[PDB]
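Chemist: There's a structure below that I have some questions on.
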Amino acid sequence: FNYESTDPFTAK
Amino acid sequence: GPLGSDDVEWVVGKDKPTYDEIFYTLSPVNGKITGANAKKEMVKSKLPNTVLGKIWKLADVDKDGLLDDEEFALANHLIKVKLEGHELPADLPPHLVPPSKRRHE
Ligand SMILES: [Ca+2]
């Protein structure tokens, strides 16, 4: 699926 | 099911009250801290977002963007594992993950 990132780390 | 034969000693449960004390002193939301408070703590750990990120993705038991009591415990645990001079293998053994994620087969 389209990634799984909602974490405050991988947002930048 | 309490009392039986299947007992799993959660490793991070022995030194959890420390992260519990920190948990409540970070200002939690409904008993669960958000990625804000957690990330603030994790950056005060002085670790890179890469390490912190993999920590989160392993420690987020609910997979809910939040850190509950057990989730934050895992997070802080992996952080101090790095402090002890170790690495995070991106694996989560059955006795590293809270037994609340187990199905009935
Ligand atoms: Ca969580």
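Just so you know, the numbers here start at 1 and follow the chain as drawn.
Even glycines carry a Cβ here, placed using N, Cα and C.
Pulled these features from Swiss-Prot for this protein:
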- B:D60, B:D62, B:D64, B:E71: Ca(2+) binding site (BINDING)
- B:15-103: domain 'EH' (DOMAIN)
- B:47-82: domain 'EF-hand' (DOMAIN)
- B:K39 to A (Swiss-Prot position 468): Loss of interaction with MICALL1 (MUTAGEN)
Chemist: Go through B:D62, B:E71, the listed binding-site residues, and name the one with the sparsest Cβ surroundings, counting other Cβ atoms within 10 Å.
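Modeler: B:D62, out of the binding-site residues B:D62, B:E71, has the fewest neighbouring Cβ atoms within 10 Å.
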Chemist: Less than 8 Å, Cβ to Cβ, versus chain A; work out which of the recorded positions B:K39, B:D62, B:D64, B:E71 satisfy that and list them by sequence.
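Modeler: Qualifying residues, whose Cβ lies under 8 Å from chain A: B:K39.
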Chemist: Report the residues of the chain - excluding B:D60, B:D62, B:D64, B:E71 - with C-beta within 8 Å of the mean position of the site's C-beta atoms, for the recorded Ca(2+) site, in sequence order.
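Modeler: Here the non-site neighbours turn out to be B:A59, B:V61, B:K63, B:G65, B:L66, B:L67, B:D68.
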Chemist: Measuring Cα to Cα, how many Å separate B:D62 (Ca(2+) binding site) from B:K39 (mutagenesis position)?
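Modeler: That comes out at 17 Å between the alpha carbons.
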Chemist: Ligand 1 is in the model; which of the recorded positions B:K39, B:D60, B:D64 have a C-beta less than 6 angstroms from one of its atoms?
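Modeler: From B:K39, B:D60, B:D64, counting a Cβ under 6 Å from ligand 1 as near, the near ones are B:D60, B:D64.
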Chemist: Give the number of CB atoms, excluding that of B:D64 (Ca(2+) binding site) itself, located within 10 Å of its CB.
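Modeler: The answer is 13.
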Chemist: May I ask which residues of the same chain, at least 6 positions away in sequence, place their Cβ under 8 angstroms from the Cβ of B:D60 (Ca(2+) binding site)?
Modeler: B:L66, B:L67, B:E71
